[PDB]
Amino acid sequence: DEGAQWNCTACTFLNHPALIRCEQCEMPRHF
Amino acid sequence: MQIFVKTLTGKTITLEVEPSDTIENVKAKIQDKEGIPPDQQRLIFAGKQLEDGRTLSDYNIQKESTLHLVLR
Amino acid sequence: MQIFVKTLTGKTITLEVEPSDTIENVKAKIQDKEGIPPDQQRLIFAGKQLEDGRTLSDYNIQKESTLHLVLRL
Ligand SMILES: [Zn+2]
C-alpha cells in the first residue's frame, strides 16, 4: 500500500505516492 | 441538467448544464455564474483533471454529480 | 518557454526550457536555482514520476505548467 496512489480528500485528485500534499490543491495527505 | 461544483471551502455551486457540454463550456458557465476566469479554473472529477475539449458525458458526469473546483 | 516547479516548502522556481529538453536537463536547471543535486530530485507531473531519459514533450508538458519537486535521500 506504500507504493499506491492516493486520492486527495479535498479535491479527489489521484496523486503519486511520492507527494505528501495534493499536486492540485496542496491539501496534506496526512491531516 | 444540474451539476454541483464544490470549492475548497466546501461551498456547493449549483450549475445548469447540458449533458453534452464540453468542459470548456462548463468553465464558461462558471465564469458567468461566479465571475472566475476560465484560465484560473481547474476541475477535478473522481480523481481526474478534466480536459477542456471533452464532454461531460465523456467523463460519465451525470445529474447532480460533483466537480471539484481548484483555482490556479 | 517558462515552466514552474513547486517545492514541498512552498517555493516556486521558474525555469526556461524547450519542449525537447530531457528531464535530466530540467533537474540540472533546478540545481542551478536551488543547489539540490539532480540524483536527489524526483519530479512529479499529473500524478506520474518523470523519467530522466524522456523529454517534456513526452509528457505533454506545456508552457507555464507546473511540476512538483520532491527529494530523494
Ligand atoms: Zn487536492
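Determination method: X-ray crystallography, 1.7 Å.
Cβ coordinates come from backbone N, Cα and C, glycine included.
Mutagenesis annotation in Swiss-Prot: B:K48 to R, described as No effect on HLTF-mediated polyubiquitination of PCNA; the structure shown retains the original residue. B:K63 to R appears in Swiss-Prot as a published mutagenesis result, with the remark: Abolishes HLTF-mediated polyubiquitination of PCNA. Quoted from Swiss-Prot, the note on mutagenesis experiment B:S65 to A is: Prevents phosphorylation in case of mitophagy. Decreased localization of PRKN to mitochondria. Listed in Swiss-Prot as a mutagenesis experiment, B:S65 to D is described as follows: Phosphomimetic mutant that binds and activates PRKN. Swiss-Prot lists B:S65 to E among its mutagenesis entries, and the accompanying note reads: Phosphomimetic mutant that binds and activates PRKN. Looking at Swiss-Prot, the entry for mutagenesis of B:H68 to G says: Loss of DTX3L-mediated polyubiquitination of histone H3 and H4. Quoted from Swiss-Prot, the note attached to the mutagenesis of B:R72 to K states: No effect on ADP-ribosylation, when associated with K-74. Here the residue is the original one, but Swiss-Prot notes a mutagenesis experiment at this spot, B:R72 to G: No effect on ADP-ribosylation.
Distribution of Swiss-Prot features across the structure.
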residue	record	Cβ within 10 Å
B:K48	mutagenesis position	13
B:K63	mutagenesis position	9
B:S65	mutagenesis position	16
B:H68	mutagenesis position	24
B:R72	mutagenesis position	11
For B:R72 (mutagenesis position), the one of B:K48, B:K63, B:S65 that lies nearest, given that the mutagenesis positions are compared by Cα: B:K48
Residue from B:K63, B:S65, B:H68 whose C-alpha is spatially nearest that of B:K48 (mutagenesis position), among the mutagenesis positions: B:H68
Local backbone state of B:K48 (mutagenesis position), from DSSP in three classes: strand
Cross-chain proximity of mutagenesis positions to A (CB under 8 Å), evaluated over B:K63, B:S65, B:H68: B:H68
Coarse DSSP state, helix versus strand versus coil, of B:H68 (mutagenesis position): strand
